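Trainee: Here it is, the structure in full.
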Amino acid sequence: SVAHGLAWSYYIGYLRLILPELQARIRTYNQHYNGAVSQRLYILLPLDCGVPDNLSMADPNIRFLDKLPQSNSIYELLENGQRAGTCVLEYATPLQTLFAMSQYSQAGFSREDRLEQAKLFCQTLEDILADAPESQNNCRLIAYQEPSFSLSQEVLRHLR
Amino acid sequence: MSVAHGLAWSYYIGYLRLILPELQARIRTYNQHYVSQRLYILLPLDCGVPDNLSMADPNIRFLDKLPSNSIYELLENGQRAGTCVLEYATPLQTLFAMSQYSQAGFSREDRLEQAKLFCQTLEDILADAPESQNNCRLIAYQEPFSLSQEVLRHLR
Ligand SMILES: CC(C)(C)c1ccc(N2C(=O)c3ccccc3[C@H](C(=O)O)[C@H]2c2ccc3c(c2)OCCO3)cc1Cl
Ligand SMILES: CC(C)(C)c1ccc(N2C(=O)c3ccccc3[C@H](C(=O)O)[C@H]2c2ccc3c(c2)OCCO3)cc1Cl
């Protein structure tokens, strides 16, 4: 099960390092500018493992606002043309290993196997975050399957 | 639940699969401009990856960047014994960091078992990728030591 290794590397090599300092970085950015960024990192977990080049390409209601200094991005979520939210948002990039594996014929890794590992990656990550207090309170995982679909709506639901 | 299977598949599919088919042309270009046609990957079974590769041995001196891979001159008794593209298997840093994170309940004995599994799984992956296995060499080692001598043995 490749998902156990992917979830442990994602946490130990990245989330464990950025989440304890994210609250101070968002507080600094909010103090700098008089509009306010929500205090957590929203992680997009598309269960299809499709990670685009730019997050803004997935929905025209997700506009790039700015980079959070000290590389994370802030986005404004739109609902009917109005600014419905502002947050630090990004994809769970280790999902790209599962997508690439599903296209590499020699791996013998089907789209059914890919969905099973994408789900296992999300479950293993939430098991890891359960034991890390400063990390579970500084991030929110947004797991989704596409059925017609609005990613900004999916994010907005979690924000509220 | 072994982390090594995920670490070896990501190392190959997200990095080696992309750089190894174009490495032979990059080394031939560099040689024409101004050696050794393979990527030598250091796999310390202790999972210790230093900040700079040159800190692990004074007989491993940085030569240049391959137009990010590094070229190094290996020394034996002060003389240039070899020139190759060398780098560590960076996913081993997950295993080392896991072994220092209390909540993981991942011992140094568990870490050695996963470092070995990572090399075995990566060799199994490279066996099925022809253009990748011909353009890369895995140097797995346990420190009891000369890293330059360990690399030089594989070069020959
Ligand atoms: C080719 C594409 C589609 C563009 C792609 C892009 C990124 C990834 N990665 C992952 O899945 C990943 C899985 C676990 C931990 C960290 C990561 C990285 C990440 O999350 O960015 C990254 C990655 C993989 C291997 C590496 C590496 C970085 O650094 C050098 C050594 O080997 C994979 C693919 Cl397939
Ligand atoms: C803190 C230190 C000691 C400095 C550290 C440094 C590097 C790693 N990585 C790995 O072990 C690794 C494992 C499998 C595939 C790719 C990699 C990367 C690599 O090989 O460089 C890298 C990594 C991990 C997670 C990531 C990521 C990159 O990109 C963003 C999303 O999550 C781990 C640690 Cl613990």
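Start at 1 and count along the chain as shown; that gives each residue its number.
The backbone N, Cα and C atoms fix where each Cβ goes, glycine too.
Where Swiss-Prot documents B:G6 to A (Swiss-Prot position 158) as a mutagenesis experiment, the accompanying text is: Constitutively active mutant that promotes the production of type I interferon in absence of cGAMP ligand. B:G6 to E (Swiss-Prot position 158) appears in Swiss-Prot as a published mutagenesis result, with the remark: Abolished homodimerization and activation. One mutagenesis experiment catalogued in Swiss-Prot, B:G14 to S (Swiss-Prot position 166), is accompanied by this note: Slight decrease in c-di-GMP-binding. For the mutagenesis experiment B:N69 to A (Swiss-Prot position 242), the note given by Swiss-Prot reads: Strong decrease in c-di-GMP and cGAMP-binding. According to Swiss-Prot, the mutagenesis experiment B:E87 to A (Swiss-Prot position 260) carries the annotation: Strong decrease in c-di-GMP and cGAMP-binding. In Swiss-Prot, a mutagenesis experiment is listed as B:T90 to A (Swiss-Prot position 263), annotated with the note Strong decrease in c-di-GMP-binding. In Swiss-Prot, the entry for mutagenesis B:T94 to A (Swiss-Prot position 267) states: Strong decrease in c-di-GMP-binding. The structure shown retains the original residue. Under its mutagenesis entries, Swiss-Prot includes B:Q100 to A (Swiss-Prot position 273) with the note: Abolished translocation from the endoplasmic reticulum in response to cGAMP-binding. Reduced phosphorylation by TBK1. Experimental mutagenesis is annotated in Swiss-Prot for B:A104 to Q (Swiss-Prot position 277), with the remark: Abolished translocation from the endoplasmic reticulum in response to cGAMP-binding. Reduced phosphorylation by TBK1.
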Trainee: The deposited coordinates stop at B:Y34 and pick up again at B:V35, leaving 7 residues out. What Cα-Cα distance does that leave, in Å?
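Mentor: With 7 residues absent from the model, the flanking Cα atoms are 10 Å apart.
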Trainee: How many Å separate the Cα atoms of B:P67 and B:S68 across a gap of 14 unmodelled residues?
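Mentor: Roughly 7 Å, rounded to a whole number, separates the two Cα atoms.
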Trainee: Rounded to the nearest angstrom, how far is the Cα of B:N69 (mutagenesis position) from the Cα of B:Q100 (mutagenesis position)?
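Mentor: So the Cα of B:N69 (mutagenesis position) lies 28 Å away from that of B:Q100 (mutagenesis position).
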Trainee: Of these mutagenesis positions, B:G6, B:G14, B:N69, B:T90, B:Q100, which are close to chain A by the rule of a Cβ under 8 Å away?
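Mentor: Sorted by position along the sequence, the hits are B:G6, B:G14.
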Trainee: If I take the C-alpha of B:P144 and the C-alpha of B:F145, which enclose 5 unmodelled residues, how far apart are they in Å?
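Mentor: Spanning 5 unmodelled residues, the Cα-Cα distance equals 7 Å.
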Trainee: Given the mutagenesis positions B:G6, B:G14, B:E87, B:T90, B:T94, return the subset with CB under 6 A from an atom of ligand 1, ordered by sequence, or none if empty.
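Mentor: B:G14, B:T90, by Cβ distance under 6 Å.
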Trainee: Distance check, please: Cα of B:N69 (mutagenesis position) against Cα of B:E87 (mutagenesis position), rounded to an integer number of angstrom.
Mentor: 7
Trainee: Counting across all protein chains shown, how many other Cβ atoms sit within 10 Å of the Cβ of B:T94 (mutagenesis position)?
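Mentor: By my count, 25.
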Trainee: Under a criterion of Cβ-Cβ distance under 8 Å and sequence separation of at least 6, what residues of the same chain contact B:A104 (mutagenesis position)?
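Mentor: Counting only residues 6 or more apart in sequence, the Cβ neighbours of B:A104 (mutagenesis position) under 8 Å are B:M98.
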Trainee: So which of the mutagenesis positions B:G6, B:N69, B:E87, B:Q100, B:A104 sit close to ligand 2, that is, with a CB under 6 Å from an atom of it?
Mentor: none
Trainee: Return only the integer: C-alpha distance in Å from B:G14 (mutagenesis position) to B:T94 (mutagenesis position).
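Mentor: One finds 16 Å between the Cα atoms of these residues.
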Trainee: Applying a 10 Å Cβ distance cut-off over all chains shown, what neighbour count does B:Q100 (mutagenesis position) have?
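Mentor: The answer is 11.
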